[PDB]
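Here the structure comes first, spelled out in structure tokens, and everything after it is commentary.
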Amino acid sequence: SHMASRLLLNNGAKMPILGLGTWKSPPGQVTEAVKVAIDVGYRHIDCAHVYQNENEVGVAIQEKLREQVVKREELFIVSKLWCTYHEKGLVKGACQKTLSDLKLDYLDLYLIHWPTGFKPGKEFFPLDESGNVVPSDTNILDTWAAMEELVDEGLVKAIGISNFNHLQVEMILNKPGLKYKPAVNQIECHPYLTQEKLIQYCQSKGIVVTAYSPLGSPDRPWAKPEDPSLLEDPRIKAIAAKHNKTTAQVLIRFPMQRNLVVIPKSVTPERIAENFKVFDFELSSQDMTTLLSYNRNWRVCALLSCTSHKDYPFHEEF
Ligand SMILES: NC(=O)c1ccc[n+]([C@@H]2O[C@H](COP(=O)([O-])OP(=O)(O)OC[C@H]3O[C@@H](n4cnc5c(N)ncnc54)[C@H](OP(=O)(O)O)[C@@H]3O)[C@@H](O)[C@H]2O)c1
Ligand SMILES: CC1=C(CC(=O)O)c2cc(F)ccc2/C1=C\c1ccc(S(C)(=O)=O)cc1
């Protein structure tokens with residue numbers, strides 16, 4: 001299908017372009033899900049402390065390492081620094097908790113999960129007496145410096161960002177004394193949110209983009225009937241049919257052909273395997289342009305609770 005399995009990051013390491021997502025994967029199902037994924041070829045798992053299932057993901061990884069199904073060097077494990085840990089003095093510990101839960105001695109990639117810092121505490125979303133998120137007075141540049149320290153301590157091989165708009169990416173690239181550039185910006189991306197501007201900006205700077213919610217996150221907690229549905233879009237099912245593939249496989253192959261990394265989530269063994277079988281076919285330039293034409297700037301993850309946060313990323317056009 002003219003498609004290599006990994007691409008090169010600006011830290012000199014290779015990253016598998018297909019990973020398994022784990023947001024919403026129940027703790028009692030995600031261990032099996034990750035084991036099946038590794039068994040059927042996945043080498044990249046996308047994690048986060050905020051998903052509350054890193055321990056169980058770690059059990060799967062550790063078992064597959066112990067069983068010698070895979071070597072640590074062959075895995076690319078990603079996690080993310082949650083918003084309540086943006087303070088310089090909290091970053092190492094947040095990373096170490098993730099490392100401990102995942103049962104790893106390093107991460108291949110650690111991302112700032114959102115540009116928005118929240119007040120530290122037990123609550124992932126600390127709210128005031130009226131429901132707004134309570135910000136922390138941290139800024140993305142000092143948070144970035146804390147991330148750079150993790151590289152210099154051997155805890156992570158690469159650092160990156162997630163849900164940064166192009167001006168926020170630019171702020172980091174123009175940071176005084178910048179030591180390591182972001183390797184990756186992980187953003188939402190699918191035919192209803194195509195992200196041409198932000199993707200072009202990032203790629204022009206050598207920053208690799210990871211596409212999240214590539215299937216439209218049909219299991220998002222806040223879904224409503226009136227929402228558009230990628231998996232049920234007859235226009236996309238048509239393209240799938242033409243290629244004798246599933247709609248999901250087309251949705252996964254789509255970002256791959258844009259030089260994106262993509263991380264579909266499933267806890268269903270049959271879908272986990274199906275979703276990986278996307279290196280055997282090619283979307284035409286016409287297919288690609290047609291899928292792109294479905295853009296409607298529609299967001300699964302809009303972080304509506306934080307629209308007043310100074311660093312809220314989605315006021316800007318891109
Ligand atoms: N950085 C961020 O802020 C951020 C935000 C969102 C997501 N992410 C990452 O990206 C990952 C993927 O995004 P997502 O979880 O939002 O949604 P997604 O991968 O677009 O969709 C997941 C849903 O699609 C279903 N599905 C998977 N394969 C299917 C198939 N072949 N046919 C039909 N349905 C299928 C899954 O069902 P089953 O599981 O029941 O099979 C699940 O309900 C997340 O898990 C997370 O790792 C990151
Ligand atoms: C976009 C989004 C995601 C995906 C991601 O960040 O990976 C997520 C993952 C989680 F585990 C938990 C929450 C969220 C969330 C938004 C969100 C914001 C606020 C609230 S509230 C204020 O009602 O407590 C609930 C959800």
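Start at 1 and count along the chain as shown; that gives each residue its number.
Positions of Cβ are set from backbone N, Cα and C atoms, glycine also.
The feature active site, proton donor is assigned by Swiss-Prot to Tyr51. Cβ environment of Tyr51 (mutagenesis position): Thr22, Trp23, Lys24, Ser25 lie under 8 Å away, each six or more residues apart in the same chain.
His243 (NADP(+) binding site) falls within neither a helix nor a strand when secondary structure is assigned with DSSP, and so counts as coil. With a cut-off of 8 Å between CB atoms and residues at least 6 apart in sequence, the same chain places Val250, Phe281, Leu283 near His243 (NADP(+) binding site), listed in sequence order. Among the features that Swiss-Prot reports, NADP(+) binding site is placed at 12-21, 213-275.
Neighbour density for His113 (mutagenesis position): within 10 A of its CB lie 20 other CB atoms from the protein chains shown. Annotation comment: Swiss-Prot describes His113 as substrate binding site.
Over all protein chains present, the Cβ of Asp46 (mutagenesis position) has 26 other Cβ atoms lying within 10 Å. Following the DSSP three-state reduction, the secondary structure of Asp46 (mutagenesis position) is strand. Here Swiss-Prot describes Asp46 to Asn (Swiss-Prot position 44) as a published mutagenesis experiment; the accompanying note says: Reduced glyceraldehyde oxidoreductase activity.
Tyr51 to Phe (Swiss-Prot position 49) appears in Swiss-Prot as a published mutagenesis result, with the remark: Complete loss of glyceraldehyde oxidoreductase activity.
Other Cβ atoms within 10 Å of the Cβ of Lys80 (mutagenesis position) number 25 in total over all chains. For the recorded site, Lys80 (mutagenesis position), the DSSP three-state label reads strand. According to Swiss-Prot, the mutagenesis experiment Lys80 to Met (Swiss-Prot position 78) carries the annotation: Reduced glyceraldehyde oxidoreductase activity.
Quoting Swiss-Prot on the mutagenesis of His113 to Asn (Swiss-Prot position 111): Reduced glyceraldehyde oxidoreductase activity. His113 (mutagenesis position) falls outside any helix or strand according to DSSP and counts as coil.
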**Request:** Find, for the listed binding-site residues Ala223, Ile263, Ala273, the residue with the lowest Cβ contact count at a 10 Å cut-off, counting only other Cβ atoms.
**Result:** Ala223
**Message:** Please report the distance from the Cα of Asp46 (mutagenesis position) to the Cα of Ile263 (NADP(+) binding site), rounded to the nearest angstrom.
**Reply:** 7
**Other C-beta atoms that fall within 10 angstroms of the C-beta of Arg253 (NADP(+) binding site)** = 28
**C-alpha spacing of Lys80 (mutagenesis position) relative to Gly12 (NADP(+) binding site), in angstrom** = 20
**Asked** Around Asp233 (NADP(+) binding site), how many other C-beta atoms are within 10 angstroms of its C-beta?
**Response** 19
